[PDB]
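Undergrad: Can you keep this structure in mind? I'll have questions shortly.
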Amino acid sequence: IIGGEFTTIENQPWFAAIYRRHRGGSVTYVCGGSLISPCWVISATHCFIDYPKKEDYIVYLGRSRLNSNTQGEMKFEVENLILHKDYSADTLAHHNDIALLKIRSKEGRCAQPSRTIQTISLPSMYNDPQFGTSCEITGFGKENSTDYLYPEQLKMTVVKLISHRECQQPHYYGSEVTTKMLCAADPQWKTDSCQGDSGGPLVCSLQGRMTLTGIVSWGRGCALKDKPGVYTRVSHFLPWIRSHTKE
Ligand SMILES: *C(=O)[C@H](CCCNC(=N)N)NC(=O)CN1C(=O)[C@@H](NS(=O)(=O)Cc2ccccc2)N=C(c2ccccc2)c2ccccc21
């Protein structure tokens, strides 16, 4: 997160931190996610497309720091990794950038809601917040595009939901942005999500309730003027989410 401020997991109890085991004995932070049900976490497919092996991932709930410990946190293994079939990437954009992860601890149990761990509500079938609404975003991502290290403390910030009319126009992006995407940015272009924030939640007020409106997906740079962040439009994927979280 460029700009914004440092906070704790209590401000975003639904935030899941995803880690991966690499070749050579190293473990690194990959992306963020959101707890939609006690056993289900939603993220972006591009976070796993290059390394589709579910046994190499580790999920943390209730974690406010990247390395040091936070009391009340819970470690989880990935029982099932579901990537969207129609996923495809260009040099311009990611498409159908959404993924589901079924988590389970060592005892085979799911998440236990606490003051630091809670699920986020999903939007209603084709019912998004009105454009111009203030939404929150979180993650352990970069504070500057140029940085090589991710911050140690969780960050969050606020951005404005932008209409497709605006985002789809050439003064911003173009044809690459579809109705399955949502754009949001800071009208002053000082705060935004960045590398390391992918898979994270874009939370907005829907029916006077905090709702998962989008998933951090892509953008040209980070906090670049006239280049808004692009999120996966969760509401346009409800049938998909429901059919995969059945039995
Ligand atoms: C998390 O993984 C990031 C979150 C970005 C949010 N950015 C923002 N709010 N302004 N997602 C990616 O980095 C995915 N990308 C890119 O977004 C890409 N932007 S792009 O090249 O201008 C157009 C594009 C290309 C390919 C896929 C999607 C969009 N930038 C990348 C990048 C650039 C420099 C350093 C690291 C990463 C990039 C590179 C490879 C694949 C995807 C992405």
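By the numbers in Swiss-Prot, the shown part of chain A spans 179-425.
Heads up, the Cβ atoms here are built off N, Cα and C, so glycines get one too.
Annotations for this protein, taken from Swiss-Prot, read as follows:
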ACT_SITE  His224  active site, charge relay system
ACT_SITE  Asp275  active site, charge relay system
ACT_SITE  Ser376  active site, charge relay system
MUTAGEN   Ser323 to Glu  Abolishes phosphorylation, proadhesive function and ability to induce chemotactic response; when associated with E-158
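Give me the local environment of each listed feature.
TA: Counted within 10 Å of its Cβ, the other Cβ atoms near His224 (active site, charge relay system) come to 21, all protein chains included.
Around the Cβ of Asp275 (active site, charge relay system), the number of neighbouring Cβ atoms within 10 Å comes to 29.
Around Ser376 (active site, charge relay system), a 10 Å sphere centred on its CB holds 25 further CB atoms from the protein chains shown. According to DSSP, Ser376 (active site, charge relay system) is assigned to coil rather than to any helix or strand.
Spatially close to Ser323 (mutagenesis position) yet at least six residues away along the chain are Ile180, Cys372, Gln373, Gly399, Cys400, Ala401, judged by Cβ distances under 8 angstroms. A coil conformation is recorded for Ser323 (mutagenesis position) in the three-state DSSP classification, outside any helix or strand.
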Undergrad: According to DSSP, does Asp275 (active site, charge relay system) sit in a helix, a strand, or coil?
TA: coil
Undergrad: Running a distance check here. Ligand 1 versus the recorded positions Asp275, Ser323, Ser376: which have CB less than 6 Å from one of its atoms?
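TA: Those recorded positions that pass the cut-off, since their Cβ is under 6 Å from ligand 1, are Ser376.
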Undergrad: Could you tell me the C-alpha distance between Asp275 (active site, charge relay system) and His224 (active site, charge relay system) in angstrom, no decimals?
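TA: So the Cα of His224 (active site, charge relay system) lies 6 Å away from that of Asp275 (active site, charge relay system).
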Undergrad: Can you give me the Cα-Cα distance between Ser376 (active site, charge relay system) and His224 (active site, charge relay system) in Å, rounded to a whole number?
TA: 8
